[PDB]
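What follows is one structure encoded as structure tokens, with my remarks underneath.
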Amino acid sequence: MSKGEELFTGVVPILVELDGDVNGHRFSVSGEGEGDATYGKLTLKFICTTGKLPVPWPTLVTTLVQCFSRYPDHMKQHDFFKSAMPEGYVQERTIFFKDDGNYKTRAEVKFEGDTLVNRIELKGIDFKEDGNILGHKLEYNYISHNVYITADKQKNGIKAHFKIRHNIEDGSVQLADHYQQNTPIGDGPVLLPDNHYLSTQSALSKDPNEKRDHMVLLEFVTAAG
């Protein structure tokens, strides 16, 4: 039966590495944590190793491992993410921040031995020097959002579309429109997602005992519709 279903049987260790440049501002993120696909649970802590992070943490959330998503039995046949393992998959995205700049990301997610690794490249351009993102106007929070997993037969993978609302201090809201492509790293078999989706629920926090610019992240993700 199933592809790499057995790999996410228990608690998996996660390693995250991001290298990005936004409007010329270089920076690097490293994160360690663990995931429990059984419960769609993820616990991570990210550290900005290049000093102080230039953008807002919240804006990195989506970029910073859907294979940890909990799939209810009746819909396991659409688990594209777990089926690409251990080989992995490449996840690409364009994230447009309404009336602002956008992010371009390239990532590869795969197992390095028993560690699930997310290696990522990020590039930010057209950011208004005095807007929400660059002029840190975003609140340190997150909205339980949904992701519209839509197959893309041709790329042998999938395509996804969704948007994210970021709460602006003023009580308003900054929009982030995601466009994501996903192609399998191996040449192997993968499951093709019927038009489904993911109910997600994040929770960012701080570690008082942490002197470095960082973000604590707790999150549950489940597949529905």
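In chain A, numbers come from Swiss-Prot; the residues present are 1-64, 68-228, in order.
Method reported for this entry: X-ray crystallography, 2.5 Å.
Note: Cβ is positioned from N, Cα and C throughout, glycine not excepted.
Swiss-Prot lists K79 to R among its mutagenesis entries, and the accompanying note reads: In Topaz; shifts the major emission and exitation peak up to 20 nm; when associated with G-65; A-72 and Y-203. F99 to S appears in Swiss-Prot as a published mutagenesis result, with the remark: In alphaGFP/cycle 3 GFP; improves folding at 37 degrees Celsius, reduces aggregation at high concentrations, and increases the diffusibility of the protein inside cells; when associated with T-153 and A-163. Quoted from Swiss-Prot, the note on the mutagenesis of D103 to E is: In mut1.27; shifts fluorescence lifetime from 3.03 to 2.85 ns; when associated with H-145. Quoted from Swiss-Prot for the published mutagenesis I128 to V: In EBFP2.0; shifts the excitation and emission spectra to shorter wavelengths and increases quantum yields compared to BFP; when associated with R-30; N-39; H-66; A-72; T-105; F-145; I-150; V-155; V-171; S-198; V-206 and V-224. What Swiss-Prot notes for the published mutagenesis of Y145 to C is this: In mut1.9; shifts fluorescence lifetime from 3.03 to 2.74 ns. The mutagenesis experiment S147 to P is recorded by Swiss-Prot, whose note states: Increases fluorescence at warmer temperatures such as 37 degrees Celsius. Quoted from Swiss-Prot, the note on the mutagenesis of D155 to V is: In EBFP2.0; shifts the excitation and emission spectra to shorter wavelengths and increases quantum yields compared to BFP; when associated with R-30; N-39; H-66; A-72; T-105; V-128; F-145; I-150; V-171; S-198; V-206 and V-224. Quoted from Swiss-Prot, the note on the mutagenesis of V176 to A is: In mut2.1; shifts fluorescence lifetime from 3.03 to 2.50 ns; when associated with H-145 and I-198. Per Swiss-Prot, mutagenesis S202 to F is noted as: In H9; increases fluorescence at 395 nm excitation; when associated with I-203. While the structure shown retains the original residue, Swiss-Prot records the mutagenesis experiment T203 to H, W or F with this note: Results in significantly red-shifted excitation and emission maxima. Record note (Swiss-Prot) on the mutagenesis of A206 to K: Abolishes the tendency to dimerize and leads to monomeric fluorescent proteins.
Spatially close to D155 (mutagenesis position) yet at least six residues away along the chain are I161, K162, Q184, judged by Cβ distances under 8 angstroms. In this structure, the CA atom of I128 (mutagenesis position) is 9 Å away from the CA atom of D103 (mutagenesis position).
Look at the mutagenesis positions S147, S202, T203 and count other Cβ atoms within 10 Å of each Cβ; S147 has the fewest. A 10 Å radius around the C-alpha of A206 (mutagenesis position) takes in these mutagenesis positions out of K79, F99, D103, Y145, in sequence order: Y145.
Among the mutagenesis positions listed here, namely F99, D103, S147, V176, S147 has its C-alpha nearest to that of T203 (mutagenesis position). Sequence-distant neighbours of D103 (mutagenesis position) (same chain, 6+ residues apart, CB-CB distance under 8 A): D129, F130, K131, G134, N135, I136, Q177. Between the listed mutagenesis positions, namely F99, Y145, the fewest other CB atoms within 10 angstroms of a CB are found at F99. On a Cα basis, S202 (mutagenesis position) lies 7 Å away from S147 (mutagenesis position).
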